[PDB]
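Notes to accompany the following structure.
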Amino acid sequence: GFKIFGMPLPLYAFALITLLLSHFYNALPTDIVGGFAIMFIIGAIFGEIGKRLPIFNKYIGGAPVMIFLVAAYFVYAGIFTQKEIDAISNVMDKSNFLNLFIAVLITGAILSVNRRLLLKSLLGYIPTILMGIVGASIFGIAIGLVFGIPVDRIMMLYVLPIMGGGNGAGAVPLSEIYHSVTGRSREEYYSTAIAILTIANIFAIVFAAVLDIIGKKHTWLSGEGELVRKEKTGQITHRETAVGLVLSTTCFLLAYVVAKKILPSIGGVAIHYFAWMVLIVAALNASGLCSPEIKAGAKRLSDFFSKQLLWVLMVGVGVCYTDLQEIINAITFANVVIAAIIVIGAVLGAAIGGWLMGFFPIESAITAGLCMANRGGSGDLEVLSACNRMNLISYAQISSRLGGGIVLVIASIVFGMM
Amino acid sequence: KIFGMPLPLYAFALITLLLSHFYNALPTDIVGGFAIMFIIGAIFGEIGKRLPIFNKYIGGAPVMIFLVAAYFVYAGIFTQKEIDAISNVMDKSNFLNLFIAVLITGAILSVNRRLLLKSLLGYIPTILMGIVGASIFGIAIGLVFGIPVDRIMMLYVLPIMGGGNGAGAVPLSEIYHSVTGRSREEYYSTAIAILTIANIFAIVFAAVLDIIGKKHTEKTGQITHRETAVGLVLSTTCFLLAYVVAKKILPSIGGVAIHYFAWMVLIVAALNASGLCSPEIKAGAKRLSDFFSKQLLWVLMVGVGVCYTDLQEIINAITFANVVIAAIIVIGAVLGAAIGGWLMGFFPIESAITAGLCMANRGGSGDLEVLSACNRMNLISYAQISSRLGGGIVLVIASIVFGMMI
Ligand SMILES: CCCCCCCCO[C@@H]1O[C@H](CO)[C@@H](O)[C@H](O)[C@H]1O
Ligand code: NA
Ligand code: NA
């Protein structure tokens, strides 16, 4: 009766048996039901394992990472069946659980805070991001020349893609800007960019847990899950929580309709729909259209995802947004080192910047540093789960989305300069 | 407030819906889907909830959304994209099964180990007796109207005895499509219509049996999200096992093919009796089922009205023939459960209400409608055994019936 996943070993065995029956008989619906079934079980076991591996389990960050890495190794080693990969992929992409997840988090995180606090951060945050970029560039250029690599490459094939807001946000559009300005094939760029950015993404998740340990070892640096130094609710029901779900989706829809047809770009920046959402939700908070009861509902919902479904999510993240074969194709000692150091440049860059802006250095280096250099949205979840600061999702998204859009403007200029 | 959202807030959402609508910008995925489904379901849910005649016997809040939604597809009110988004949630993502899976699990695990085991020996047989009587009378009156027996079982008997909209119409269409291959909407539209007619007769005879009756005289506390989350694990994992069983291990017990949902009922029921789940977890599954049945039910109907309903066919099968056939099947259940219960040691009137009318009624909403018509509201617990477990039994029987026919 020693529990796995709040399920006693006997009960878990029943499920683990079922998983294996589906696995060996090759019978599985490639849908939500089939997906969650597998994801829950697989996540559960490796979650616990990673939670209790001695060296491997350090801080809180051991459990989310295990599932993620393990799951990727299952795809790479072909342990998953094609139908299983399809089922998981169907939940993450075709059904689009990923966005929902982030949407729920953002909504719940923003609707919990006071209206007075809101605008106070945003003004000091963006500069911190730029500080992180400077540091990411300064260190990149520095290490580039150590390896005898021209600076242009460092900015175009190393720095910019890493800091860029992920696969869809950076690799996809940075190859577009590359082709528009150079004329050389997108694949030539993308293939190198996507590969290297994923390497850095793995370092980002590692250093996230390292900064966690350094934060709890040197309390002066850490805010213990809070970036800024600095109505009570009645009883809650399912309906309030359910309303949280309505608001989570409907806010994403509005943001989507805005970024597609109404206000696709404010200026030189194209605003990614998630960025709009943050502004919409924040606006919705200040408008106070949501009563405290409902505002809690959104929080409560966010908890259910971030604490129950987080393990599930990682199984999906390790499958879809981590091609271990493309990494291998660019694991020359050189890239591994260059990439890692650029991340460290972002860490120190955002640490110093935030410290100057009034935020806690550890949190600043995570939100404005590692969350830039990670693989955008999928990455943010991977990083924030490694340092147990999942409540900063909203900030992480500002860097990955708005900060990613900034990378594009900078990129265009860099490309033009050559 | 609309759907627990104050009118100002709901407006914000309703505005957004219309922006997505007019601008034709909508992700054809879960997020986009639920966004629309929540909002649309919310308004028409309230509308159908406020309507006087319609709420009490027409099914009300759910029926509004499911009919309205169908009219939106038929009248082309929805955009291709919007239909795609909703369909993407219901089929490609397969929310429908998850929904049913969660319900089944929560409904079966909520029955106490003793209640379940004890109920099987006496109450459960009475239910089966009611079904026999419901079938025998149905078949009998079918031929009187020159109706083939297969129709009597598939389009009349089974759907009536099946517990409700979510529990019978929704999954019986699923089993119908999985075994015949014909559209769900063809079945659903006829089934949902007939079953509601019978539901109205059930509430009438409940008051008639009341007059005839008077004329002829371990419960745990600390449930957390994890427990509820475990409910979700068990809901899916139990469906997976059932799926693996139907597809390779035991696709058919004999010449008859057991549909995976039927297996699930047996698996979950087994899991209950095995007591592998502690009361805390067993509640978690219940709580989950509540969240779906009470929050996401409105959403579900928006989806059901889009994919699972054709208006012409459904409008057409409103024939006086149905009125009579349906009523008599109910009477067959009454006499079936009356005789059975009398043989089992229960009072015939009470047996015919709980194991008879509560089967033929519209699942849970129905039980409340029936038990309030005969003042026997204290038998809610029994009524729900019929609507939930007995409904799950109807599914196993239904698979066998379908297989035998084809
Ligand atoms: C104008 C800027 C609007 C977006 C602000 C996003 C930050 C709100 O985010 C919230 O802030 C809290 C206070 O730091 C944290 O405790 C919460 O975990 C975090 O989610
Ligand atoms: Na990045
Ligand atoms: Na019924």
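Numbering, chain B: per Swiss-Prot, residues 22-238, 258-446 in sequence.
Placed from the backbone N, Cα and C atoms, the Cβ positions cover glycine too.
Marked as Na(+) binding site by Swiss-Prot on the basis of experimental evidence: B:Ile181, B:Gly183, B:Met399, B:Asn401. Under the three-state DSSP scheme, B:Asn401 (Na(+) binding site) falls in the coil class. Taking the Cβ of B:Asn401 (Na(+) binding site) as centre and 10 Å as the limit, one finds 34 other Cβ atoms among all the protein chains shown.
Among the mutagenesis experiments that Swiss-Prot reports, B:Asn186 to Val is described with the note: 9-fold increase in KM for citrate, but no change in Vmax. The effect of Na(+) on the transport kinetics are comparable to the wild-type. B:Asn186 (mutagenesis position): 26 other CB atoms within 10 A of its CB, across all protein chains. B:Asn186 (mutagenesis position) falls within a helix when secondary structure is assigned with DSSP.
Around B:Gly187 (citrate binding site), the C-beta neighbours below 8 angstroms that are at least 6 residues distant in the chain are B:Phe120, B:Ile121, B:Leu124, B:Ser333, B:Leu337, B:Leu340, B:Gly403. According to Swiss-Prot, the citrate binding site annotation covers B:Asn186, B:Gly187, B:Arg402, B:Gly404, B:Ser405, B:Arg428.
Record note (Swiss-Prot) on the mutagenesis of B:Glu195 to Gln: Almost no effect on the kinetics of Na(+) or citrate transport. Just so you know, the Cβ of B:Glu195 (mutagenesis position) picks up 21 other Cβ atoms within 10 Å once every protein chain is counted.
Look at B:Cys278 (mutagenesis position): DSSP puts it in a helix. Among the mutagenesis entries in Swiss-Prot is B:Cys278 to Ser, noted as: Retains 79% of specific activity, response to various thiol reagents is not affected; when associated with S-317 and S-347.
The Cβ neighbour count for B:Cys317 (mutagenesis position), using a 10 Å radius and every protein chain shown, is 26. DSSP classifies B:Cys317 (mutagenesis position) as coil under the three-state reduction. In Swiss-Prot, a published mutagenesis experiment is listed as B:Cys317 to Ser, annotated Retains 79% of specific activity, response to various thiol reagents is not affected; when associated with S-278 and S-347.
Remark: B:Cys347 (mutagenesis position) has B:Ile107, B:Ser108, B:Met111, B:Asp112, B:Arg205, B:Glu206 as non-local neighbours, by Cβ distance under 8 Å and separation of at least 6 in sequence. Here the residue is the original one, but Swiss-Prot notes a mutagenesis experiment at this spot, B:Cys347 to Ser: Retains 79% of specific activity, response to various thiol reagents is not affected; when associated with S-278 and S-317.
For B:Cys398 (mutagenesis position), the same-chain residues lying six or more positions away in sequence with a CB closer than 8 A to its CB are B:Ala223, B:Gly406, B:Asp407, B:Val410, B:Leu411, B:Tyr422, B:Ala423, B:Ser426, B:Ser427. What Swiss-Prot says about the mutagenesis result for B:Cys398 to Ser is this: Retains 56% of specific activity and is quite insensitive to NEM, MTSET and MTSES; when associated with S-414.
Using Cα positions, the member of the recorded positions B:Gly183, B:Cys278, B:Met399 nearest to B:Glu195 (mutagenesis position) is identified as B:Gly183.
Contacting chain A by the Cβ rule (under 8 Å between Cβ atoms), the recorded positions B:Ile181, B:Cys317, B:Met399, B:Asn401, B:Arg402 reduce to B:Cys317.
Between the candidate binding-site residues, B:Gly183, B:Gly404, the densest Cβ environment within 10 Å is the one around B:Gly183. Cβ neighbour count for B:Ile181 (Na(+) binding site) (all protein chains, 10 Å cutoff from its Cβ): 31. Taking the C-alpha atom of B:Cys278 (mutagenesis position) as reference, the shortest distance to any of the recorded positions B:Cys317, B:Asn401, B:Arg402, B:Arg428 belongs to B:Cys317. Gap check: 19 residues are unmodelled from B:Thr238 to B:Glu258, and the C-alpha separation across it is 37 Å. With respect to B:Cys317 (mutagenesis position), the closest of these recorded positions in Cα terms is B:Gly404, chosen from B:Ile181, B:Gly183, B:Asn186, B:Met399, B:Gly404.
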